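Worksheet: the structure to be examined is printed underneath.
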Amino acid sequence: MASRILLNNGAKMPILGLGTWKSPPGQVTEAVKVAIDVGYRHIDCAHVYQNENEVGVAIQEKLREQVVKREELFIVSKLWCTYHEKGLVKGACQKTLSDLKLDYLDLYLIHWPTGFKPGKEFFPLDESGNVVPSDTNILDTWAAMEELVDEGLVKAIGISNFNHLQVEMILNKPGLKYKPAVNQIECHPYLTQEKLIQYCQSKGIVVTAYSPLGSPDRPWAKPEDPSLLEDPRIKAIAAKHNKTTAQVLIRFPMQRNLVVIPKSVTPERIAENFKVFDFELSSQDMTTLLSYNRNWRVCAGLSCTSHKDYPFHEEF
Ligand SMILES: NC(=O)c1ccc[n+]([C@@H]2O[C@H](COP(=O)([O-])OP(=O)(O)OC[C@H]3O[C@@H](n4cnc5c(N)ncnc54)[C@H](OP(=O)(O)O)[C@@H]3O)[C@@H](O)[C@H]2O)c1
């Protein structure tokens, strides 16, 4: 298992990264420092996570300490939905760059296909509770992302939470200048995503799997929800390989040619989650894990279901 995958912009992306959604601002600086110290070279970020300044403190300290060189890091962030407007994309990217202490991003993603009314609120609401859309169509947002490549702010651009038809809309854009490099989507044994992964891979788009552990810290978790880390069938595969359940859950997407971004702020787990390059799941293990699909989402985007570009009405 090579550590990096080749993107359609000609750059290499580490297949294992550290997630940062929900990482508390008072813990994420140490988490990222530990991650870099134990071998991580890819950090997944977003403005909407409200912790990029603190992530950036860690990156900058490790660059200053010469633990790593900038060219060895692969830093990803995402354009939030209230910035889909032509005239707001550059400033949103620059705010992320200034918070992360960087002069470029390796990859910048459209976080969701849904644009919202700009303003201070990340989910602007009408008086009845629906998100207020923007009329900017996503093809125009894509053109604004392409500009960022041409201005040197980002090395690669991509998408996140785009369904099959929305990916196709990007690929069929009149005058398309840069194809998406990545589609970052939820993916794990309970949401295996065969249809969408095959489509993206067939077009040369690399897929990143988010919430690979089933996001046990998601704010809306309920006791009755399925739990990947506690599933005895997955624990049994882990025991057979002398690995933890989390290690199996991370290795699984790697063997599907996916990038994977488990989140932790616990130093021991950050280290555990990196120790996934020294064992192999059999084809039978892989097919068995795929069989657990039930189309279950951590991230259903429930605050934007009324938006015309909501991605999860479609089968895939
Ligand atoms: N593009 C999008 O819309 C989107 C959506 C969701 C996620 N993401 C990205 O994907 C990342 C990962 O997804 P996620 O944060 O939803 O969840 P996840 O990575 O599936 O799970 C994170 C949870 O698992 C725990 N954990 C981590 N390693 C563990 C281990 N070895 N043993 C036991 N528990 C362990 C963490 O606890 P501790 O931290 O307390 O150790 C945390 O509660 C995010 O942080 C974000 O970067 C992107």
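Recorded method is X-ray crystallography, 0.9 Å.
Cβ from N, Cα, C; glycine included.
Secondary structure at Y49 (mutagenesis position), taken from DSSP and collapsed to helix, strand or coil, is helix. The feature active site, proton donor is assigned by Swiss-Prot to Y49.
Marked as NADP(+) binding site by Swiss-Prot: 10-19, 211-273. Under the DSSP three-state reduction, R251 (NADP(+) binding site) is assigned to helix. Around the Cβ of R251 (NADP(+) binding site), the number of neighbouring Cβ atoms within 10 Å comes to 27.
Cβ neighbours within 10 Å of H111 (mutagenesis position), excluding its own Cβ and spanning all shown chains: 20. Annotation comment: Swiss-Prot describes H111 as substrate binding site.
DSSP classifies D44 (mutagenesis position) as strand under the three-state reduction. The Cβ of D44 (mutagenesis position) lies under 8 Å from the Cβ of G17, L18, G19, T20, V76, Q184, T208, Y210, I261, each of these being in the same chain and 6 or more residues away along the sequence. Looking at Swiss-Prot, you'll find the mutagenesis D44 to N noted as follows: Reduced glyceraldehyde oxidoreductase activity.
Around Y49 (mutagenesis position), taking its Cβ as the centre, 20 other Cβ atoms fall within 10 Å, counting all chains. According to Swiss-Prot, the mutagenesis experiment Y49 to F carries the annotation: Complete loss of glyceraldehyde oxidoreductase activity.
Less than 8 angstroms from the CB of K78 (mutagenesis position) sit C45, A46, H47, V48, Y108, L109, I110, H111, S160, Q184, each of them six or more residues away in the same chain. According to Swiss-Prot, the mutagenesis experiment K78 to M carries the annotation: Reduced glyceraldehyde oxidoreductase activity.
Looking at Swiss-Prot, you'll find the mutagenesis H111 to N noted as follows: Reduced glyceraldehyde oxidoreductase activity.
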Problem set entry | Listed recorded positions with Cβ under 6 Å from ligand 1, out of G10, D44, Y49, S211, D231, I261 | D44, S211, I261
Exercise. Around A271 (NADP(+) binding site), how many other CB atoms lie within 10 A of its CB?
Worked result: 16
For this session: Quick one: of the binding-site residues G10, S211, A221, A271, which has its CA closest to the CA of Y49 (mutagenesis position)?
Result: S211
For this session: Count, for each of the binding-site residues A221, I261, the other C-beta atoms lying within 10 angstroms of its own C-beta, and report the residue with the smallest count.
Result: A221
